[PDB]
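Visitor: Got a structure here, written out as structure tokens. Questions coming.
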Amino acid sequence: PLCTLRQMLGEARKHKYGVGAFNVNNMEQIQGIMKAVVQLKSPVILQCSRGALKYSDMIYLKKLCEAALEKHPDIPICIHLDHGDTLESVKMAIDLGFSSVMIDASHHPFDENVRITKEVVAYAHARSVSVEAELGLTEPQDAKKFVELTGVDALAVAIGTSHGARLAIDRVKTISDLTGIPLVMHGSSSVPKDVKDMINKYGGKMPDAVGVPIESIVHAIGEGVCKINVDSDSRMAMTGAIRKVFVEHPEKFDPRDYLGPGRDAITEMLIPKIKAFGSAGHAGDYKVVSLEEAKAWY
Amino acid sequence: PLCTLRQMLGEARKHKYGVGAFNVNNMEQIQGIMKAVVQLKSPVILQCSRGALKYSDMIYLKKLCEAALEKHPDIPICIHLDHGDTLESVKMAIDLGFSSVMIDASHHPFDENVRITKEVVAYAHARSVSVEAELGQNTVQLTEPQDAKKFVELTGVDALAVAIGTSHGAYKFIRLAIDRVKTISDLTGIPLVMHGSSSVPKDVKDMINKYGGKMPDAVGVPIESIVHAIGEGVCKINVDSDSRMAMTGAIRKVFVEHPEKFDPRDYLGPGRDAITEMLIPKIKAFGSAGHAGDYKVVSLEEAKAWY
Ligand SMILES: [Zn+2]
Ligand SMILES: [Zn+2]
């Protein structure tokens, strides 16, 4: 069922695990992801950037998310906005039935950031929708101050991690104890040796591709990281899969012949990382509080 | 809004133009088609095969079709089951909200086809859903006009696919039996449907062979042949292979031209655009452009009343 980020990450925080928030943009990405989480009876966060929503003209990504929800009742599924920039951005994503939004005013100075955010926190919680915000690396004491002022449900920390294709697990615990709320790890794609290889092997050019070792990410989960943002890994697994169909079967032209293998490569790539993140088997742990009931939380 | 096949084709016969039914399997293809028909303000038929529904686990395609309906409120959109095999198939289709279904029992002996067809026609009509059936590929042996008139009379199907020299796939073959098209159209008095109507454009086909592909010998139906047939009573043009090809070509192209590109949107986006570009010339030659705004679409509930 549609689950808020507060309850999902709250449960992950309690039993010391992370979930894994996967970015989606079309039908096959969602199917690939859902196939891995239902095989591992894992809760899941399906996340859409403003960019994804653009590419999907909004309504199509909105409907594919509903498809998922109905197809996999019983699986706790949170639909999350990812790098929202304005209040209008999250208001739009909340109108598409999202259960969580990220207001990224990180690039702003503290008090304007606190302000942008407080504004999204008011509109969101007034509807049960959870909020994630970012700060900065991250100064623990500012983390504590920020959360206390904004009231966000989850905090994206800067522990020396980035986008595309070690860290400060030292500051994570401090930030987790000082803040007392689930922390989010963006840029956590790993760039598996398998995904990068197949790609370069079938005509691609991504030589200098490296990411966050899974291990680093697990140590972070111990210190209080509850959400693991993954995006680049799904992409490369899709691309390498079709590059391969193209060279081993240049006569094939039906998109299902390559897009299908692509969808499968995401599942296979995600299966080990969900396992290691710790959420395998927890889908059935709790009854999902609706956005309406969730309003009472605030 | 959701439109029936009967109404949509009914309207194209009266003005002698053809609609053009495009097979869809996922998000990008449906966007590609919609971007063309809205730009041309044309009615459109979105077709989903049993394989397409299996590939989309049914619901995702259901949901993608609802987005299209809701995003483009004023474009008459017919949601159509292509090549259904069993009554259970059209039952499953109709329950996904389809407004039209083809029961293809054409490989069966007349009486058996008629039997198959009849049982589906009852189910659908008792709910407003249009029905298309087939009686009858390439250098054909063709379909007999007197038979067509007897099949229709006996089944009451809303449209009928006929064999006039056409065949599925990207390896079709030079001309069609337009002579048969005219007398079948007149005899039956109902909209005819043309299967295996992809043209395999020079444009789409070169791209593929230029960028790693291997579809050497590959031919389609000339678009002029379709305009002729359309003029003699064909109101539905099924196109599938062309979209597949358009998308495979543009993806093969970003791959070669930017081997460092790994985000699916960088090749699926163009693939979707190449599909829009390929359909525009096709649609205006079909004579459908600018007709989206003619009639007022009759719902299924109200369509029940025609039967
Ligand atoms: Zn991020
Ligand atoms: Zn066909």
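In chain B, numbers come from Swiss-Prot; the residues present are 2-137, 147-183, 189-322, in order.
According to its header, the structure was obtained by X-ray crystallography, 2.3 Å.
Any Cβ shown, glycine's included, is placed from N, Cα and C.
Per Swiss-Prot, active site, proton donor is recorded for B:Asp83. Here Swiss-Prot flags B:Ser50, B:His178, B:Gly179, B:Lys182, B:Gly211, B:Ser213, B:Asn253, B:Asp255, B:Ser256, B:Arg259, B:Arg280 as beta-D-fructose 1,6-bisphosphate binding site. Annotation comment: Swiss-Prot describes B:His84, B:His178, B:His210 as Zn(2+) binding site. What Swiss-Prot notes for the published mutagenesis of B:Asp83 to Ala is this: Severe loss of catalytic activity. For B:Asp255 to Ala, Swiss-Prot lists a mutagenesis experiment annotated as follows: 9.4-fold reduction in substrate affinity and 50-fold reduction in catalytic affinity. Has some activity towards tagatose-1,6-bisphosphate. The note that Swiss-Prot attaches to the published mutagenesis B:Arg259 to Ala is: 1.8-fold reduction in substrate affinity and 2.8-fold reduction in catalytic efficiency. 6-fold reduction in substrate affinity and 24-fold reduction in catalytic efficiency; when associated with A-278. Swiss-Prot documents B:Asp278 to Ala as a published mutagenesis change and attaches the note 159-fold reduction in substrate affinity and 2770-fold reduction in catalytic efficiency. 6-fold reduction in substrate affinity and 24-fold reduction in catalytic efficiency; when associated with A-259.
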Visitor: Here's one to test understanding: among the recorded positions B:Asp83, B:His84, B:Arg259, whose C-alpha is closest in space to the C-alpha of B:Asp278 (mutagenesis position)?
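Guide: Of all the candidates listed, B:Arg259 is nearest in space.
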Visitor: Out of B:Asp83, B:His84, B:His178, B:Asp255, which of these recorded positions is nearest B:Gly211 (beta-D-fructose 1,6-bisphosphate binding site) by C-alpha distance?
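Guide: Closest recorded candidate to B:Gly211 (beta-D-fructose 1,6-bisphosphate binding site) by Cα: B:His178.
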Visitor: Looking at the recorded positions B:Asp83, B:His84, B:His178, B:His210, B:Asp255, which has the shortest Cα distance to B:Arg280 (beta-D-fructose 1,6-bisphosphate binding site)?
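Guide: Of all the candidates listed, B:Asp255 is nearest in space.
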Visitor: DSSP secondary structure for B:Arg259 (mutagenesis position), reduced to helix/strand/coil, please.
Guide: helix
Visitor: Sub-8 Å Cβ contact with chain A: please pick out which of the recorded positions B:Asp83, B:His178, B:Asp278 have it.
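Guide: Checking chain A against the recorded positions, the residues within range (Cβ-Cβ under 8 Å) are B:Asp278.
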Visitor: Highest Cβ count within 10 Å among the binding-site residues B:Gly179, B:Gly211: which residue is it?
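Guide: Selected residue: B:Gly211.
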Visitor: List the Cα distance (Å, whole number) between B:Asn253 (beta-D-fructose 1,6-bisphosphate binding site) and B:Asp83 (mutagenesis position).
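Guide: One finds 9 Å between the Cα atoms of these residues.
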Visitor: Of B:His178, B:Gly179, B:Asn253, B:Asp255, B:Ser256, B:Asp278, the recorded positions listed, which put a C-beta under 6 Å from ligand 2? Please answer none if none do.
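Guide: Within range of ligand 2: B:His178, B:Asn253.
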Visitor: So which recorded positions are near B:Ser50 (beta-D-fructose 1,6-bisphosphate binding site), with CA atoms within 10 Å, out of B:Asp83, B:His84, B:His178?
Guide: B:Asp83, B:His84
Visitor: Please report the number of other Cβ atoms within 10 Å of the Cβ of B:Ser50 (beta-D-fructose 1,6-bisphosphate binding site).
Guide: 18
Visitor: Just counting, how many other CB atoms are there within 10 A of the CB of B:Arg259 (mutagenesis position)?
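Guide: By my count, 24.
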